Amino acid sequence: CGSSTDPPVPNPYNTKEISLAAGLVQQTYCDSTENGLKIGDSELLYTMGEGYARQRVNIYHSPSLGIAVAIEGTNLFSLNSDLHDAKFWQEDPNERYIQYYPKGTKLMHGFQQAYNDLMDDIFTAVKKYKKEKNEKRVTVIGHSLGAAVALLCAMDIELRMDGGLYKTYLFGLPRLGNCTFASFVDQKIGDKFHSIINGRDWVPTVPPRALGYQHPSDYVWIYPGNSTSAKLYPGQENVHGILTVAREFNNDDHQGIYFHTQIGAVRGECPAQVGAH
Ligand SMILES: *[C@@H]1O[C@H](CO)[C@@H](O[C@@H]2O[C@H](CO)[C@@H](O)[C@H](O)[C@H]2NC(C)=O)[C@H](O)[C@H]1NC(C)=O
């Protein structure tokens, strides 16, 4: 697999949508049982899971994003653990959807397993609220471990759900699949894929490329962290991007401010506060 040498370009992404999506996923770190909670322009419709065993998933309706699915990213397992452990092994796509993927696709076991525990509930709830809200757009959002799950979900929606995917917004995204997977993401949802990295965050560097993992094309890197200075680094694994500035192995920037919305996670803002910073 290659590494892009394209020079960085200005950030072209909608920063109001990023700010909104950041709040929608921060809220999944919070108790989300309140009827009709409003986050930004969006209304909370449904919540699944909790934090242990399975990631919390919130479903919203948004005038700008449509039916928005947001996936919590708590430490079900740790990404700073022994990399020989089975969590990090590459494996085939699950039988539910393997027929849609090109030969040779591989995914990280720990992330695929987490998505597989959620996918049938997500599909059932999304279809229900698309019908009830007369909404064709589906947006998938995730942070941290949840961003890798959300990337798999976004592909699953594009491949298997009638109407496909509208957009995906991914914060502090770990690597998820191999070279073949990464290029299939570009092919299927490249124009819909938004990966946002804050500051010195280390999570987008794991699992390592030495284990066969590869990011899809493009990310927007906020630097310095929590600022509004950001550029787009085109192509897969752009050599001019985050490794030019030493990563910090704590969660500070990872749980930082993304275009005025904090994703502080379990010790963040509950309820989430779109645009408050
Ligand atoms: C960006 O903002 C985040 C908060 O969203 C900062 O994270 C905090 O960092 C301090 C250490 O300086 C920790 O004690 C806090 O626990 C962190 N908060 C959270 C929610 O994790 C981060 O330091 C900021 N980064 C920069 C470069 O200013």
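By Swiss-Prot numbering, chain A shows 28-304, in order.
If you check the header, you will see the structure was determined by X-ray crystallography, 1.8 Å.
Keep in mind that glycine also has a Cβ here, set from the backbone N, Cα and C atoms.
As recorded in Swiss-Prot:
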| type | residues | note |
| --- | --- | --- |
| ACT_SITE | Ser171 | active site, nucleophile |
| ACT_SITE | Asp228 | active site |
| ACT_SITE | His281 | active site |
| MUTAGEN | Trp229 to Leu | Shows a clear preference for short- and medium-chain p-NP esters (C4 to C8). Decreases considerably specific activity |
| MUTAGEN | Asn277 to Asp | Increases thermostability. Decreases considerably specific activity |
| MUTAGEN | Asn277 to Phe | Shows a clear preference for short- and medium-chain p-NP esters (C4 to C8). Decreases considerably specific activity |
| MUTAGEN | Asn277 to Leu or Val | Decreases considerably specific activity |
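Recorded features from Swiss-Prot, shown on the structure.
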| residue | record | Cβ contacts under 8 Å, 6 or more apart |
| --- | --- | --- |
| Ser171 | active site, nucleophile | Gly100, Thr101, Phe198, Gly199, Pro201, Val230, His281, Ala292 |
| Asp228 | active site | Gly199, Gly252, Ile269, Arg274, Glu275, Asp280, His281, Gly283 |
| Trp229 | mutagenesis position | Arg274, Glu275, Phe276, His281 |
| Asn277 | mutagenesis position | none |
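The Cβ of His281 (active site) has 24 other Cβ atoms within 10 Å, all protein chains considered. Secondary structure at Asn277 (mutagenesis position), as computed by DSSP, is coil.
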